[PDB]
Amino acid sequence: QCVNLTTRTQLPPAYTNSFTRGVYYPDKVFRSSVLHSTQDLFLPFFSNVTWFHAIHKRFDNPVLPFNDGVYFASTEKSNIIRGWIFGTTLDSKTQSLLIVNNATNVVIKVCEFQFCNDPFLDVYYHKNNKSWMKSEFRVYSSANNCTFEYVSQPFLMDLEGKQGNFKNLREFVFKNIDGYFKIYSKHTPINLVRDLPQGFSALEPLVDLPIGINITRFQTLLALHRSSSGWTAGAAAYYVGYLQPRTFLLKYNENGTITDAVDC
Amino acid sequence: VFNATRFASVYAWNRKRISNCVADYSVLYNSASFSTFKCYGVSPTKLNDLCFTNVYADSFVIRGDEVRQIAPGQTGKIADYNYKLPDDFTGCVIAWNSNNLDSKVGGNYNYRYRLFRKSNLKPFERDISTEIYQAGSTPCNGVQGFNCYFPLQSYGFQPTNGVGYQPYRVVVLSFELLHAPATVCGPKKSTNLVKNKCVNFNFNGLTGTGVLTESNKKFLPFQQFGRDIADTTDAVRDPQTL
């Protein structure tokens, strides 16, 4: 709880460029063979994002301000991203939100949480019998005063590590409007070296949470493994960005999907 | 909650949070499973038309003479020392005769009540404290004695007790609408669909008049309705079917 990772090394927040990233479907309206103009919280094109990573001598789990909204992107292999921590004070003094994936269901709860200085989930003893099963929970010591609970449908997540190019890509958008948390998700395979690939993708709605709480800061949950300050991390890279109220031109095709966007 | 076998003690009364679901009170209203049903400020028909953020169901058992003591802004053994309804209470009160169930031979001590308290409780307040009631100036030392009374007491529920002393299951529904998004809502009755005719249609939160015909358009799984170049709705997706 109060123990900090020994292997974790502090590093400066290097920045990288994003191409079109941050575009999403604003609403549920269907439109086809038309060009629509709308203003909302977006990630400007050709903007600068932050470069974070986790590996067996540098590990990054910094606190970041939520502001109005943020854009997250991660290139995954073992699905090292375990969730996110959302809260104002990040303590039991207020109601905090935890979006976590246990590899079975997606657990989303709003309670009074005991905050750990460096929350994570460890996994022990891979060797033969590859395991990859959650054991220690450092996310929170205890919880109470729960005003919300949600559990997704059962599913099987593969946590086995992979080699070569990153086989998984997850780009999410997190924002709060009128007490409604909006989550937009997109997953597509890519061939990448570093930074971000040049291309267009339109994010789709995942879930809608009418929680109605204020989030001034957030963290990114990561999974650690070793064959609790001596754990190690696998090679991964994730990104964070700040959304701005920018107007885009969303070009709709005959099928209704966005072909391309243009920043005014 | 209304049909549950046993409840918590009155001073301990169980607060059952009903959130994020549909609440249909027309079934319980027409179920004829209750002895008396009385609402304050809102009828059960209106409840099915409204959305409430948190619905707290207060369940507990009391004697007959104590049932008349539950109203918004009143006093009594239940009101002052156990549970009181605020003056603005919009909810309903429902009761039924459990004498054949919650009463035992020789008395039922599973249910208890607070007979004494150093002051009066506020509405929506629950106090389980066992602190001895001190009537006089003599310190009670946490025990009963001269000018000292043990406030917690047990009911005498028995199958042979009189109507006034027979146990009744009192479910007080506390309806609180807050600034947070309203979760609990009442049932909204859908009707049959008609096509190839001029009609006035209401679909979810949209309305309009026109002829509805099956088209070849395909909405994405998350897209309920389309619009035209003019931002007018040219199509819709059935909320029930696909």
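The numbering of chain A matches Swiss-Prot: 14-69, 77-247, 255-291, in order.
Cβ atoms here come from the backbone N, Cα and C positions, even for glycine.
Copied over from Swiss-Prot:
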VARIANT   A:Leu18 to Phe  In strain: Beta/B.1.351, Gamma/P.1, 19B/501Y
VARIANT   A:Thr19 to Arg  In strain: Delta/B.1.617.2, Omicron/BA.2, Omicron/BA.2.12.1, Omicron/BA.2.75, Omicron/BA.4, Omicron/BA.5
VARIANT   A:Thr20 to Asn  In strain: Gamma/P.1
VARIANT   A:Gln52 to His  In strain: Omicron/EG.5.1
VARIANT   A:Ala67 to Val  In strain: Eta/B.1.525, Omicron/BA.1
VARIANT   A:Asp138 to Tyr  In strain: Gamma/P.1
VARIANT   A:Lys147 to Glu  In strain: Omicron/BA.2.75
VARIANT   A:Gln183 to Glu  In strain: Omicron/XBB.1.5, Omicron/EG.5.1
VARIANT   A:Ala222 to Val  In strain: 20A.EU1
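Structure coloured by features recorded in Swiss-Prot.
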| residue | record | contacts (Cβ under 8 Å, 6+ apart) |
| --- | --- | --- |
| A:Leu18 | variant position | A:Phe79, A:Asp138, A:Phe140, A:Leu244, A:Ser255, A:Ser256, A:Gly257, A:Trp258 |
| A:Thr19 | variant position | A:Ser256, A:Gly257 |
| A:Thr20 | variant position | A:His69, A:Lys77, A:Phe79, A:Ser256, A:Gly257, A:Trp258, A:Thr259, A:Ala260 |
| A:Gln52 | variant position | A:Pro272, A:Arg273, A:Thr274 |
| A:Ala67 | variant position | A:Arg78, A:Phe79, A:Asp80, A:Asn81, A:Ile100, A:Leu242, A:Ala260, A:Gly261, A:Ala262, A:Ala263, A:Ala264, A:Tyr265 |
| A:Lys147 | variant position | A:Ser247 |
| A:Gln183 | variant position | A:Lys97 |
| A:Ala222 | variant position | A:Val36, A:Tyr37, A:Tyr38, A:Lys206, A:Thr284, A:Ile285 |
(request) Tally every other Cβ atom lying within 10 Å of the Cβ atom of A:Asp138 (variant position). (result) 18
